[PDB]
Amino acid sequence: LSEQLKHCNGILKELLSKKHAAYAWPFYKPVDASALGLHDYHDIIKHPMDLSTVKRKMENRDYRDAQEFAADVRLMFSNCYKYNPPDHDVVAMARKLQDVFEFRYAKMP
Amino acid sequence: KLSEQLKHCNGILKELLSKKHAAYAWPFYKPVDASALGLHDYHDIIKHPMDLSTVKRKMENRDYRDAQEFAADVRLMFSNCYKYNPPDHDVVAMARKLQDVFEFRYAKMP
Amino acid sequence: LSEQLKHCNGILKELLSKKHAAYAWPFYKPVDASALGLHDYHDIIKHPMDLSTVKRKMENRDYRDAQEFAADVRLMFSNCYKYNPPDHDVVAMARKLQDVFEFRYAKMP
Amino acid sequence: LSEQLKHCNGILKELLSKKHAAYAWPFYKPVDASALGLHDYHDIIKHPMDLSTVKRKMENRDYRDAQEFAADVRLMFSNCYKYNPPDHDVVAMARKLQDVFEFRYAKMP
Ligand SMILES: Cc1cc(F)cc(C)c1Oc1ccc(C(C)(C)O)cc1-c1cn(C)c(=O)c2cc(-c3cnc(-c4ccccc4)[nH]3)oc12
Ligand SMILES: Cc1cc(F)cc(C)c1Oc1ccc(C(C)(C)O)cc1-c1cn(C)c(=O)c2cc(-c3cnc(-c4ccccc4)[nH]3)oc12
Ligand SMILES: Cc1cc(F)cc(C)c1Oc1ccc(C(C)(C)O)cc1-c1cn(C)c(=O)c2cc(-c3cnc(-c4ccccc4)[nH]3)oc12
Ligand SMILES: Cc1cc(F)cc(C)c1Oc1ccc(C(C)(C)O)cc1-c1cn(C)c(=O)c2cc(-c3cnc(-c4ccccc4)[nH]3)oc12
Ligand code: NA
Ligand code: NA
């Protein structure tokens, strides 16, 4: 449904909005593993995902339905939990942004 | 009878049911008692109720095809809670704390 | 071959280099159809491609071989030719950058 | 590259190296002011600068001498000090990276 993907577009705009910027910013663009010297990042994370990639896929009309959109957003969070120790700042930030995502996604008509 | 991935999923379920998480897991142990709570619209809004006892029985019955089906049921349980409730309800805060345990352990699956 | 994709990474770095910026810049990021007022862009171009997308796919190890890399770079140029009239400045820039790409790609060991 | 610009290239490689990544990463690419909701960033900062811009200029042989290189690196730090309050994490990181830069630059033959 166009209606479902319109709601998904609204969720993405919320995740990218200034009120969430203090915990969303690590997810705005791909993790720059090369720049950070994370030589194992692409060994451990086979399918990187970030909000810019989700936005481009939405603009390109690449999502068949809301479930495909949700799978990419959850992949982004799962990658973060998979790669990082539980006490890293970025894990606390992922959890805060995921709470926003899961709540808005659950309210989809 | 359980695959390596579904054995890890069984370990996650045992953790979600364990005493250390009881202070925020207990609302998810059994079905939402809509009658007792006076929730006359609960089953109008939530078409597919799910709780940890349902997931446990499906695991014991070997009803899960793979880890993704397990994760879908656990996320359905949390999504039902977010769908029905306002964001400031105590049960939503509890759902978020338990979901953080689930998502972290699920992501670390060999 | 790792060797082939290493050469492809060298080609991408050349396409992104300052010496080609005068004709490469329209290809650095996805076409901003909203900003340009291009209401039909995503109706006509079903599979957008740009050098930032190619770079992310390379870093993610999404390319199986040099041929898959070349197919995405040629898709980027083909989208530009498909959407635009032959006298548009962006078509002249696409041709100049494609000459750099085709020449370097042909010289691959 | 001249002898002095070869030393400047060695400084750039050090600033981009893994040992400094914990405080260098905010300077790797242009500040994404739009993504962070910093609506006034380009009103306050007239000449953005970052290590990727310096690296592209160095690769293109655009620096006339070591002083032009030093001016761009100091502009990057000055932009950070100009825009930010003194207690922001990014200001502490700028100071740590600038200490590496100033020390190595001073030792240039
Ligand atoms: C969010 C965050 C806070 C912080 F204080 C330091 C870092 C490095 C940090 O994470 C990032 C900062 C910048 C970027 C850019 C913009 C360069 O792409 C990415 C991250 C980052 C994002 N995500 C989603 C991660 O999962 C992740 C992991 C790491 C990381 C960096 N260093 C480690 C690390 C190093 C040694 C041992 C174990 C982990 N892990 O950095 C990020
Ligand atoms: C955890 C919790 C704390 C609290 F202070 C009040 C309630 C109702 C609460 O949640 C439950 C308490 C008991 C039970 C029993 C054991 C009787 O089944 C269930 C819940 C409960 C669990 N789940 C998973 C829910 O999604 C949910 C929703 C509600 C609920 C009750 N009232 C509301 C509500 C109030 C105002 C506006 C909208 C919804 N929502 O209660 C539960
Ligand atoms: C390069 C260039 C020169 C120019 F004079 C005018 C434009 C629009 C132009 O192209 C772009 C300028 C900016 C951007 C941004 C940065 C906003 O994303 C994109 C383009 C651009 C890139 N690509 C790859 C294109 O294929 C394309 C097509 C168009 C375009 C805009 N208007 C037309 C057009 C006009 C009349 C009839 C048919 C098409 N075509 O703009 C771009
Ligand atoms: C380094 C750092 C730590 C942190 F906890 C939060 C932020 C926002 C941060 O800075 C950045 C994080 C990500 C990025 C990306 C990769 C998105 O481009 C950039 C910065 C960042 C880099 N530089 C060089 C800055 O000067 C700057 C300033 C800010 C910033 C964000 N918010 C403020 C601010 C807040 C209140 C009053 C004034 C300024 N300043 O963020 C950056
Ligand atoms: Na060919
Ligand atoms: Na900006």
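The residues of chain D that appear here are 346-454 by Swiss-Prot count, in order.
Including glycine, each Cβ sits where the backbone N, Cα and C put it.
Record features (Swiss-Prot):
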MUTAGEN   D:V376 to A  Abolished binding to histone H4 acetylated at 'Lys-12' (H4K12ac)
MUTAGEN   D:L381 to A  Reduced binding to histone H4 acetylated at 'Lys-12' (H4K12ac)
MUTAGEN   D:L383 to A  Reduced binding to histone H4 acetylated at 'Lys-12' (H4K12ac)
MUTAGEN   D:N429 to A  Abolished binding to histone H4 acetylated at 'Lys-12' (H4K12ac)
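Structure coloured by features recorded in Swiss-Prot.
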| residue | record | Cβ neighbours (10 Å) |
| --- | --- | --- |
| D:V376 | mutagenesis position | 21 |
| D:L381 | mutagenesis position | 15 |
| D:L383 | mutagenesis position | 18 |
| D:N429 | mutagenesis position | 15 |
Query: Given D:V376 (mutagenesis position) and D:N429 (mutagenesis position), what distance in Å do their CA atoms have, once rounded to a whole number?
result: 12
Inter-residue C-alpha distance, D:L381 (mutagenesis position) and D:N429 (mutagenesis position) (nearest angstrom): 13
- prompt: Suppose we call a site close when its Cβ is under 8 Å from a Cβ of chain C; which of the mutagenesis positions D:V376, D:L381, D:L383, D:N429 are close?
  reply: none
Field: Per DSSP, three-state class assigned to D:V376 (mutagenesis position)
entry: coil
Message: Run a quick check on D:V376, D:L381, D:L383, D:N429: which of these mutagenesis positions have any Cβ-Cβ distance to chain A under 8 Å?
response: D:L381
